Structure formats: C-alpha cells, structure tokens
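**Q** The following block contains the structure, expressed as structure tokens.
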Amino acid sequence: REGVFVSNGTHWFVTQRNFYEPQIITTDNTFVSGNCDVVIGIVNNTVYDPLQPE
Amino acid sequence: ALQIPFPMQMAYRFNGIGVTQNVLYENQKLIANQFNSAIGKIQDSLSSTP
Ligand SMILES: *[C@@H]1O[C@H](CO)[C@@H](O[C@@H]2O[C@H](CO)[C@@H](O)[C@H](O)[C@H]2NC(C)=O)[C@H](O)[C@H]1NC(C)=O
Ligand SMILES: *[C@@H]1O[C@H](CO)[C@@H](O)[C@H](O)[C@H]1NC(C)=O
Ligand SMILES: *[C@@H]1O[C@H](CO)[C@@H](O)[C@H](O)[C@H]1NC(C)=O
C-alpha cells in the first residue's frame, strides 16, 4: 500500500521508500489486486493474517 | 543516487499521480509499447516540421 517489498536474502519485508524500517508482510499493509500470472517479477511468499491467531 | 528497477520507478510515479501501482504492473507491456511509440513519434515530428 505504501513503500516497497525488500528481502535480506531469506525473509521478505515491506518498508517505507525513504528509510529502512522493515516489518513483516501483513494483509493490513498490502492490498490484493488480480491474479499472480499477469504481473511480471512476482515472487512466492506468504502474507501473515493478523486475525489468524484469533 | 539510489538504484531502483525502472518498472518499479514507474509505480512510484503512477502512485504519485493518483493511480495505484497495480494499474502499471497489470499493464506494463502496454505502457512500454506506448512509451516507445511516443518516443518514436516525437523524433519524426521534430525531423519533419522545420
Ligand atoms: C533476515 O531478517 C530476518 C528477520 O526475521 C532474520 O531472521 C532472524 O535472524 C535472527 C538473527 O539475525 C535470528 O535470531 C532470528 O531467529 C531470525 N528470525 C526469524 C523469524 O527467522 C534473518 O536471519 C535475516 N537474514 C539474513 C540477515 O540473511
Ligand atoms: C530481469 O528481470 C526479470 C524479471 O524479474 C528476471 O527474470 C531476470 O533475471 C532479470 N535479469 C537480470 C537480473 O539480469
Ligand atoms: C511458486 O513457485 C513458482 C516458482 O517460484 C511460481 O512460478 C509459482 O507461481 C508459485 N506457485 C505455485 C503454486 O507453484
């Protein structure tokens, strides 16, 4: 939703575009759009659901 | 200077214009052709019109 995805080699994080403040990928800080096939450069990864433990 | 993939940079400009990033990635091929075609057209217009 804001910022870009980054990876330190193993994990994946989303951080603001002007300061390295990584955090876990969550459905709140991202938004779904369409299917995986259309976009190029997409990578496999899981998105944590905040209400999943609930 | 901060390196960044050019299609990703477009998403920044698209996001900074009022459209979501997805509209670019879902149309990256179309936009690229339009950009190249426009770049070709301006060259001809400059060459033709004195
Ligand atoms: C990338 O960052 C992740 C953040 O989770 C690192 O994973 C942690 O690494 C520390 C040591 O740096 C461990 O103590 C933690 O247990 C790890 N946590 C998880 C959830 O994996 C990961 O090591 C980093 N990868 C790098 C730096 O290559
Ligand atoms: C260019 O980007 C594509 C799509 O992410 C990737 O498959 C390819 O390996 C890249 N080329 C490089 C990194 O030289
Ligand atoms: C997971 O991995 C491959 C290779 O990264 C990717 O192309 C694919 O779309 C992903 N999903 C599945 C179900 O294979």
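Residues displayed in chain A correspond, in order, to Swiss-Prot positions 1091-1144.
This entry, so its header tells us, was determined using electron microscopy, 3.2 Å.
Positions of Cβ are set from backbone N, Cα and C atoms, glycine also.
What Swiss-Prot says about the natural variant A:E1092 to K is this: In strain: Theta/P.3. A natural variant is reported in Swiss-Prot for this position, A:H1101 to Y, and the note states: In strain: Theta/P.3. In Swiss-Prot, a natural variant is listed as A:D1118 to H, annotated with the note In strain: Alpha/B.1.1.7.
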**Q** What's the CA-CA gap between A:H1101 (variant position) and A:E1092 (variant position) in angstrom, rounded?
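**A** For A:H1101 (variant position) versus A:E1092 (variant position), the Cα atoms are 19 Å apart.
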**Q** Please check the variant positions A:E1092, A:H1101, A:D1118 against ligand 1 and give me the ones with CB under 6 A, sequence order.
**A** A:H1101
**Q** Between A:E1092 (variant position) and A:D1118 (variant position), what C-alpha distance do you get in Å?
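**A** About 11 Å separate the Cα atoms of these two residues.
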**Q** Taking the Cβ of A:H1101 (variant position) as the centre, count every other Cβ atom within 10 Å, in any protein chain shown.
**A** 11
